[PDB]
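See structure below.
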Amino acid sequence: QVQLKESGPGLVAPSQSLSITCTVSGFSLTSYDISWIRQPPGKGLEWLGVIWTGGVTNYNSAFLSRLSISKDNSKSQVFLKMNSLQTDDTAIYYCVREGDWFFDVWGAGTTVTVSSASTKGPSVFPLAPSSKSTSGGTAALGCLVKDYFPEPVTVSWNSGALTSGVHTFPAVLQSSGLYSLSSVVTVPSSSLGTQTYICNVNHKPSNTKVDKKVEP
Amino acid sequence: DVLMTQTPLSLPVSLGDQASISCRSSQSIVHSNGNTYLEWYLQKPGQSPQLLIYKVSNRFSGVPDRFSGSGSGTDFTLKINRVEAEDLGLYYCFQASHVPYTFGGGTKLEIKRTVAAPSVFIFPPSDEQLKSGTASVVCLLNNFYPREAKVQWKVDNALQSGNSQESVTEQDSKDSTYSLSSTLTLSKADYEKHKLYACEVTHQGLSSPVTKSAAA
Amino acid sequence: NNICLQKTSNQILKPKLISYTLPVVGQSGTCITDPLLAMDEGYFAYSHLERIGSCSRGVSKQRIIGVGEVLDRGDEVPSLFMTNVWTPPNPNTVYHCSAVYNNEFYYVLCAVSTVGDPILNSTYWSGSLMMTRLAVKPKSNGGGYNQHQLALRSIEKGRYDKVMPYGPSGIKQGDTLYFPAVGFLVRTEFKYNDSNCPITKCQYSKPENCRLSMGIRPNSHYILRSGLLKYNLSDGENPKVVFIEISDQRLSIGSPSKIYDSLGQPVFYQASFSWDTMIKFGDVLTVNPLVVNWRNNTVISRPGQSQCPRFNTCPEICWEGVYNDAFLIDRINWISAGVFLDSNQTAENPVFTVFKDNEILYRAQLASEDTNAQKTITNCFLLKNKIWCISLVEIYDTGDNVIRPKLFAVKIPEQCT
Ligand SMILES: *[C@@H]1O[C@H](CO[C@@H]2O[C@@H](C)[C@@H](O)[C@@H](O)[C@@H]2O)[C@@H](O[C@@H]2O[C@H](CO)[C@@H](O[C@@H]3O[C@H](CO)[C@@H](O)[C@H](O[C@H]4O[C@H](CO)[C@@H](O)[C@H](O[C@H]5O[C@H](CO)[C@@H](O)[C@H](O)[C@@H]5O)[C@@H]4O)[C@@H]3O)[C@H](O)[C@H]2NC(C)=O)[C@H](O)[C@H]1NC(C)=O
Ligand SMILES: *[C@@H]1O[C@H](CO)[C@@H](O[C@@H]2O[C@H](CO)[C@@H](O[C@@H]3O[C@H](CO)[C@@H](O)[C@H](O[C@H]4O[C@H](CO)[C@@H](O)[C@H](O)[C@@H]4O)[C@@H]3O)[C@H](O)[C@H]2NC(C)=O)[C@H](O)[C@H]1NC(C)=O
Ligand SMILES: *[C@@H]1O[C@H](CO)[C@@H](O[C@@H]2O[C@H](CO)[C@@H](O)[C@H](O)[C@H]2NC(C)=O)[C@H](O)[C@H]1NC(C)=O
Ligand SMILES: *[C@@H]1O[C@H](CO)[C@@H](O)[C@H](O)[C@H]1NC(C)=O
């Protein structure tokens, strides 16, 4: 059970500062060097910094003025702080573990968006099954998640009971500036009306967890 | 400051065929220790990057033997023979011989597969969103191989433009297929009792199906 | 032995680079870690672990334990002249080596662990130790005079489960060697009073923090207490080691320590690896009931992380810091010398520093302000009546992205101008 978990703010205003905490499990910060890597949306991976077991810190020259990396050995936490944040800075941020100058284990990443907008929870609406949504014995049912500004949202079906035939589309920013996505699950036509399907949606930045039941 | 260039931005490859990715470093990547720290990482859709090859040709623990790294000086290539579907993703080369460590721009591996036809479904707006004053009509194309596909929205029988956002999923490991959501978003008033909200799909493996909703 | 006693902006310290003497090959490209430099009389012990790759986890190429003489190299500058080198078989099993010099031999006590660093995999550690004796002036032989390993009939650890050398250097008194050490005590058996912890001037400090940070994590199975390991050469055919705990005055988590004779008396230094970040060292009042009359120093501290940074004196849960020891060089005025990383929260910028309890007297920056560095070991001695100090300083090589020890010989200046 070796894991790296990243906690971040979601939303950061331009010129203000980003702070991310990585909690590490199954290993000692003294045993292993830890590095920070970021993926810009669409764009490829970039390496920002490393903190050594001793506490020596080595950073990419470009971010040296604005970037600080720190660790708490006792609480098994590694901290990244960045300043003067700008839209270019918006990226998924990764806490990685290094063995012999290679990254053996990677955090899930935290999504950081630089924006002056406000965080806003989503509104979930049913995409109802219908004859129009039925082909043969297979039917499509879905939920639309709409109007959430911070990018990361996770959609689950039947509280994670149903993972089969599920596609969650990549989100599109609207003219509103609020993201919208549709999650669709293929289900048997016979099942509909005797089996209850409920979407579970989590938008961590707004501390939203919602259930929407989907009926025909 | 040492730059890594990956020659194929996109590689399409059939199952069981051999995929070959290139990586050039702008300088020698041999360390004083005499080890060339060139590493190859894969990012499957939805996941963090994962280590495949380190020190040019060493397979990281767990990586199957059909993955293979070679190289000399500044030219490195990764070969995937007998490509399997679960190999699709983004491939990055990486050097840690020089600080700052640097990644290559990435290579997307796409799987060539037999043409598959989309399954098309239409979803009319929930009355709940219709209480919100907005109307979203969703069209879903499921499980089609050639990504290229055209979705036409006809309100009544009028082709509509400027009101639709499309979103396509990444290739699925299991079936090597893509799925797409075309949403048409209108105001409640703009949903002026128009009947015939219809969705016309054209795909390489079809001869043009339409799915339509009579407004009430 | 007279030296400047006045604070002086003048650059009167002029250190010499004498690292060429040590067995460090820069050209190899390797990281050199886990250093040890011990000097007593005219002789020194030295040790390091040489790695190919990263310093944390590159593959071990060699562990070196060497001894030799400290000699005037020809121009009234001291250098290290290694005469006897032992490479431990199975380098990866050797941890936490400590060295004491007696009677023409240097004795190195090292932990042996097939489960990793005993501090980190402490419940699984065997507890086993190895004692190796190395002749400082070797001779052509057919057996073990130059190198041999000794039998530790017993290890008297008292209420501790495990005891271990923990720090570079120790002392001799007669035929009894005293190594800096640490005891692993089951946390549930650690008797402590929360009221004693000093949170009075600290708003965010809590009573639990001093007890909690006596381990490497609040929920560590063990706590670590510093102390000495005693080895009486004139005691049976194979003598025992006896652990001796440090007194509980100004108690901090067990950390790499050092005990050294200076100007006729033992001085103890303990690295500050948690919340009491001010330098911990002073005259040893008693050795076997180990009690140290700690300096109340208000000027010298060490860099930390965000929780226990330089100059922190408020109880906090933390295990961070760096070993930057200091060597007493004048007991009449209690002036000491050492290399300290002149930064609050980053391990950088080594500065050679001559200082009193409440005053830094003078200093030489050995590298740039941005120069990453770590462990520091200072030892002072006389050379033709001149007080000289030799400092080992781990410094970062940006070209090879590794750390390597550099040696500075620094003559303490007799005159302030
Ligand atoms: C590296 O870290 C050191 C140590 O920081 C301290 O400990 C750490 C562990 C943390 O706890 C940290 O919060 C601590 O500060 C830093 O040095 C320290 O710096 C502080 C702030 O600069 C100093 O505090 C000052 O000391 C001077 C005396 O030398 C004193 O005059 C200051 O008074 C201030 O506070 C008073 C209330 O207590 C207030 O009434 C004062 O008002 C007058 O002055 C104002 C201007 O200063 C003026 O506006 C007003 O009208 C009045 O005329 C004043 O605001 C204050 O107590 C610490 O002495 C100092 N300690 C040490 C050991 O150096 C370093 O700064 C840091 N390095 C870097 C690069 O960050
Ligand atoms: C810096 O300041 C601190 C206070 O902040 C100061 O602490 C004091 O340390 C001394 C020495 O450790 C303590 O004195 C001891 O007290 C106990 C109990 O009373 C005595 O048993 C001790 O006596 C033994 O040791 C003596 C010396 O070897 C023997 O002569 C004697 O026979 C005993 O064997 C000893 O007196 C003292 O209690 C504290 N507390 C105070 C005064 O706050 C520290 O000394 C200062 N350090 C420096 C370097 O000035
Ligand atoms: C501490 O030591 C134990 C004992 O050797 C290590 O446990 C072994 O771990 C390996 C790989 O994790 C297993 O294959 C063995 O089965 C374990 N041995 C036993 C006896 O259970 C443990 O991993 C060590 N921990 C650290 C941090 O070094
Ligand atoms: C060492 O042992 C001898 C006798 O075996 C004894 O006379 C001497 O005092 C001992 N030294 C110490 C420091 O215990």
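Chain C uses Swiss-Prot numbers throughout; the residues present, in order, are 186-602.
Placed from the backbone N, Cα and C atoms, the Cβ positions cover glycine too.
In three-state terms derived from DSSP, C:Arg248 (variant position) belongs to an extended strand segment. If you take the C-beta of C:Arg248 (variant position) and look for same-chain residues 6 or more apart in sequence within under 8 angstroms, you find C:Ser232, C:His233, C:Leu234, C:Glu235, C:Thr272, C:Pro273, C:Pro276, C:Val279. In Swiss-Prot, a published natural variant is listed as C:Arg248 to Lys, annotated In strain: Isolate NiV/KHM/CSUR38.
Its own atom aside, the Cβ of C:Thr272 (variant position) has 12 Cβ atoms within 10 angstroms in the protein chains shown. Among the natural variants that Swiss-Prot reports, C:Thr272 to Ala is described with the note: In strain: Isolate NiV/MY/99/VRI-0626.
Among the sequence features in Swiss-Prot, the natural variant C:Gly327 to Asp is noted as follows: In strain: Isolate NiV/KHM/CSUR38. The Cβ of C:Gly327 (variant position) lies under 8 Å from the Cβ of no residue that is in the same chain and 6 or more residues away along the sequence.
For the natural variant C:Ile408 to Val, Swiss-Prot gives this note: In strain: Isolate NiV/KHM/CSUR38. The structure shown keeps the original residue. A sphere of 10 angstroms centred on the C-beta of C:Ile408 (variant position) encloses 24 other C-beta atoms.
Following the DSSP three-state reduction, the secondary structure of C:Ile408 (variant position) is strand. Annotation note: C:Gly327 (variant position) sits in a coil segment as assigned by DSSP.
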